Amino acid sequence: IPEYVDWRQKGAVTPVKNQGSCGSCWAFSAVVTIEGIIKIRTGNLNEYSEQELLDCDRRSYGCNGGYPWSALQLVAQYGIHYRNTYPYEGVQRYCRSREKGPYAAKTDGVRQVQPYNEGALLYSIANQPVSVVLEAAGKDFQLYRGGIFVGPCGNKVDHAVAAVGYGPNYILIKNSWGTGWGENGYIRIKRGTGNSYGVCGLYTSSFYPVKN
Ligand SMILES: *[C@@H](C(=O)O)[C@H](O)C(=O)N[C@@H](CC(C)C)C(=O)NCCCCNC(N)=[NH2+]
């Protein structure tokens, strides 16, 4: 795998989004991986519905948090609608996937990256955007403005995001806190420290969709 990966340069990453006050990051994270794998497999970049996963993933807890894996499993089981068809409302409502017509995309399955292994995650990122989790509760992370972020941060993960690239000393992360946070909505998080957890627990729980 190469020294640098940046799926934005490959046209596989949609504009940065803002989840608002709702604890829906798990759905945003899942959607970035779906947008990426559909572009990789089909050549088209489309935006998908975070709101649909928020409403319809019965394993997750709406705006009270949830599971990227469960959201990805829903897309493999059933499918997902375009964002335009099922736009983001920032509040969990009744699942409306039966009343929105046929699904726009469908995946084949969901695979977990071997946890607590930076190279395994880099290998995954070299193939496609990956859903990852990190500790975002620290003000150091909350106030991040740019550069390669080293912390301070612990490994009490609480926030799902998406890894869309990497370089020799960082992993490139698409956050869901709007374009005014970080580097136009992104953070570069230091890698190569030899911590198994990853900086801010970044290697704790990583999933990606499979699409034949
Ligand atoms: C993300 C956010 O917008 O803050 C959101 O809180 C979330 O997805 N949290 C996850 C933490 C990481 C993705 C690991 C989470 O805590 N999920 C667990 C489900 C919520 C807890 N239980 C209940 N019953 N609500």
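To match Swiss-Prot, the residue numbers of chain A are left as they are there, and the shown ones run 134-345.
Recorded method for this deposit: electron crystallography, 2.5 Å.
Just so it is clear, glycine is given a Cβ too, placed from its N, Cα and C backbone atoms.
A simple way to gauge crowding: the CB of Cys158 (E64 binding site) has 24 other CB atoms within 10 angstroms, across all the protein chains here. Residues or ranges marked as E64 binding site by Swiss-Prot: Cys158.
Feature annotation from Swiss-Prot assigns active site to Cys158 (among others). According to DSSP, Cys158 (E64 binding site) sits within a helical segment.
For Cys158, the entry in Swiss-Prot reads leupeptin binding site, with the evidence type experimental evidence.
Cβ contacts within 10 Å of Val165 (mutagenesis position), excluding its own Cβ and spanning all protein chains shown: 30. Mutagenesis annotation in Swiss-Prot: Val165 to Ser, described as Slightly enhanced thermostability and higher optimum temperature; when associated with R-307. Enhanced thermostability and higher optimum temperature; when associated with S-169 and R-307; the structure shown retains the original residue.
In this structure, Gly169 (mutagenesis position) is part of a helix by DSSP. For the mutagenesis of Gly169 to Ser, Swiss-Prot gives this note: Enhanced thermostability and higher optimum temperature; when associated with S-165 and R-307. The structure shown keeps the original residue.
The Cβ of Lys307 (mutagenesis position) lies under 8 Å from the Cβ of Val146, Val149, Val165, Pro262, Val294, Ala295, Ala296, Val297, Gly318, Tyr319, each of which sits 6+ residues away along the same chain. Under mutagenesis, Swiss-Prot gives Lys307 to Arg with this note: Unstable. Slightly enhanced thermostability and higher optimum temperature; when associated with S-165. Enhanced thermostability and higher optimum temperature; when associated with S-165 and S-169.
Neighbour count (other Cβ atoms within 10 Å of the Cβ, all protein chains): 27 for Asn308 (active site). Residues annotated as active site in Swiss-Prot: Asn308 (among others).
Long-range C-beta contacts of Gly169 (mutagenesis position), restricted to its own chain and to partners at least six residues apart, with a cutoff below 8 Å, comprise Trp140, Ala145, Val146, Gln261, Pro262, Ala295, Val297.
Residues from the recorded positions list (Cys158, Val165, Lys307, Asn308) with a C-beta closer than 6 Å to any atom of ligand 1: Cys158. Cα-Cα distance from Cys158 (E64 binding site) to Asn308 (active site): 9 Å (rounded to the nearest whole number).
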